Amino acid sequence: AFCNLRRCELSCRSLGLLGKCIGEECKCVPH
């Protein structure tokens, strides 16, 4: 698992979300 940020964001577009780092792992946000 990584904070791939650039790739994290593109993964999060699956639900239309922004992608962010939260300590070594990517997690999306409802904003």
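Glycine is no exception: its Cβ is also placed from the backbone N, Cα and C atoms.
Listed in Swiss-Prot as a mutagenesis experiment, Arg6 to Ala is described as follows: Small decrease in cytotoxicity towards Jurkat cells. In r-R6A-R7A; 1.74-fold decrease in cytotoxicity towards Jurkat cells; when associated with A-7. The DSSP secondary structure for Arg6 (mutagenesis position) is helix. Cβ neighbour count for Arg6 (mutagenesis position) (all protein chains, 10 Å cutoff from its Cβ): 8.
As a published mutagenesis entry, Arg7 to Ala appears in Swiss-Prot alongside the note: In r-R6A-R7A; 1.74-fold decrease in cytotoxicity towards Jurkat cells; when associated with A-6. In GS-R7A; 2-fold decrease in cytotoxicity towards Jurkat cells; when associated with 1-G--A-1. Cβ environment of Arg7 (mutagenesis position): no same-chain residue six or more positions apart lies under 8 Å away.
Quoted from Swiss-Prot, the note on the mutagenesis of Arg13 to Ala is: 1.45-fold decrease in cell death of Jurkat cells. Every protein chain considered, the tally of other Cβ atoms within 10 Å of the Cβ of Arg13 (mutagenesis position) stands at 11.
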Can you tell me the CA-to-CA distance separating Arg6 (mutagenesis position) and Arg13 (mutagenesis position), as a whole number of Å?
12
